[PDB]
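**Q** The structure is given below, and queries will be raised subsequently.
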2 protein chains.
Amino acid sequence: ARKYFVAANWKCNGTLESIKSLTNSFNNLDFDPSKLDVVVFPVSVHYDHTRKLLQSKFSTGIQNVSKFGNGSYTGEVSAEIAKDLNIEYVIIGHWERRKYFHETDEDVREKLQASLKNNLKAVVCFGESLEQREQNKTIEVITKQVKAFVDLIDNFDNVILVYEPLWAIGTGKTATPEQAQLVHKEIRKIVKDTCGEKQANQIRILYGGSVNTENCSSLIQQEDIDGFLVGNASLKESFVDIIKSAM
Amino acid sequence: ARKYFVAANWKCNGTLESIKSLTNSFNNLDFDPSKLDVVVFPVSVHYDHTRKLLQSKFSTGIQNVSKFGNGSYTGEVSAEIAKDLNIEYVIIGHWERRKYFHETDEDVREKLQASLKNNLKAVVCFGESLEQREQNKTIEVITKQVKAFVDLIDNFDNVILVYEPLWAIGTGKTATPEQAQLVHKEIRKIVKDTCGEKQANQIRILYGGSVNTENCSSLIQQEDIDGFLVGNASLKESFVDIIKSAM
């Protein structure tokens, strides 16, 4: 019943030529976009290039969005500007933004609110550190993070959650399909107890953190894992096989 | 004998249609780009649209760059990526990034370094708050801010300085051509003492407080004011009259 969601987070990577080559590889894969969501998130300045090269079956979005609206916010991309350009998705709360640019749960909330206000779909990221996990605080941390923004969700097709074990991002140390499943089930329960059972049953919860061609099948098979936010592996032509695992 | 420099900082503003209309009015103005630099800084996702719409006499850039190069920095735009796109200019250290996103003098130093390494031209911003001016710390603050990055400049046509009087933005107080001239003169001396006299005479120093069609000519005629970074006035067709003040 839940539509699977496979997302490519290119992060800060790519040239005009490399994107031309990569998008061409991606375009060779035929899939039904009414059955499966496949979303590519290029660098902002690469968006138009990427959108024009990707076949229409692929969805697209940007890797961040402003917590502010239009106005005097130099360097920011507002949700209203994104919507005017028909950018469909935004990533909010990625670990790297929380770490390097000190984005808070409150920033995450305000970005979600602006995105939803402007009819954008949001891919909302959270997850606990190694320290927090070794202290048995994962559920506590995740609950706090989800609760920061979850009341804002007005359409449970249009908000997609991503569980990022922080120790799993770009490290190769991917959470076992069972370790992720347990967190995902707990995330869905948090959504159930705060938003409703029908709402929890329709919301996509993705796993992020060292997804590759070799572990994607075992991850997607878990009952509460609805796809992936794929980092490094989405920069490769073999990303098509990761998409295939959700087919 | 410095080449004047007029920059449009659109900040977080614009639609596809508004930019089509605005760029068209801009293209109306016959100016010689070898005599005057006119640079427009659209939102990242508007860059390609803006670049295509504007005639080649207008230079273009982006409103911020990453201190990090390529890699796992979700939401960031690297200097290497801007280079590959032939993005000519970047704005660094704009007060709105200092204020809302806690950008430091060190961040400014690193962003300038990244930009110059990748042959980008930089519009580097600084300025003192109301509280700093009222404690008579203007020259001390400016000195500290400029000395944070100034030794990195290797080509004095390629880095352009902007004095942003934060004490005169959203405060009740007003800046005057004389007040701005005095700060500008002090900035040029700092450049003289750190980088040399010929280099200090070469470098453009722009005024970056509230500039409009009424006050632009009084400001540009000051000996050490070499142009402007223009905010909200650059969102209007009358911006051409601001350009005309530097022709």
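Residue numbering for chain B follows Swiss-Prot, covering 2-248 in order.
If you're wondering, the header gives X-ray crystallography, 2.0 Å.
From the backbone N, Cα and C atoms, a Cβ is placed for every residue, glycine too.
Swiss-Prot lists these features:
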type     : residues                                                 : note
ACT_SITE : B:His95                                                  : active site, electrophile
ACT_SITE : B:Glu165                                                 : active site, proton acceptor
BINDING  : B:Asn10, B:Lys12, B:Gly171, B:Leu230, B:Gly232, B:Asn233 : D-glyceraldehyde 3-phosphate binding site
MUTAGEN  : B:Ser73 to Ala                                           : 3-fold decrease in substrate affinity; when associated with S-96
MUTAGEN  : B:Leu167 to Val                                          : 3-fold decrease in substrate affinity; when associated with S-96
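So where do these features actually land, and what's packed around them?
**A** Of all Cβ atoms in the protein chains displayed, 30 besides its own lie within 10 Å of the Cβ of B:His95 (active site, electrophile).
Around the Cβ of B:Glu165 (active site, proton acceptor), a 10 Å sphere holds 23 further Cβ atoms from the protein chains shown.
Spatially close to B:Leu230 (D-glyceraldehyde 3-phosphate binding site) yet at least six residues away along the chain are B:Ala8, B:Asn10, B:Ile92, B:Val124, B:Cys126, B:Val163, B:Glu165, B:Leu207, B:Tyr208, B:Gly209, B:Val212, judged by Cβ distances under 8 angstroms.
In the three-state DSSP assignment, the secondary structure recorded for B:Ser73 (mutagenesis position) is coil. Using a 10 Å Cβ-Cβ cutoff, B:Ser73 (mutagenesis position) registers 18 neighbours.
Look at B:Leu167 (mutagenesis position): DSSP puts it in a helix. Of all the Cβ atoms in the protein chains shown, 21 others lie within 10 Å of the Cβ of B:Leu167 (mutagenesis position).
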**Q** Anything within 10 Å of B:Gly232 (D-glyceraldehyde 3-phosphate binding site)? Look among the recorded positions B:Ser73, B:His95, B:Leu167, comparing CA atoms, and list what you find.
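**A** Final answer: none.
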**Q** To the nearest whole angstrom, state the Cα distance for the pair B:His95 (active site, electrophile) and B:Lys12 (D-glyceraldehyde 3-phosphate binding site).
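**A** Between the Cα atoms of B:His95 (active site, electrophile) and B:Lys12 (D-glyceraldehyde 3-phosphate binding site), the distance comes to 10 Å.
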**Q** Once the DSSP letters are reduced so that anything not helix or strand counts as coil, what is B:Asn10 (D-glyceraldehyde 3-phosphate binding site)?
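**A** In the DSSP reduction, B:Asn10 (D-glyceraldehyde 3-phosphate binding site) maps to strand.
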**Q** Which of the recorded positions B:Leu167, B:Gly171, B:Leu230, B:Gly232 have a Cβ lying under 8 Å from any Cβ of chain A?
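**A** Out of B:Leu167, B:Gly171, B:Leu230, B:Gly232, B:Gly232 lie under 8 Å of chain A.
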**Q** Look at the binding-site residues B:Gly171, B:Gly232 and tell me which residue has the greatest number of other C-beta atoms within 10 angstroms of its C-beta.
**A** B:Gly232
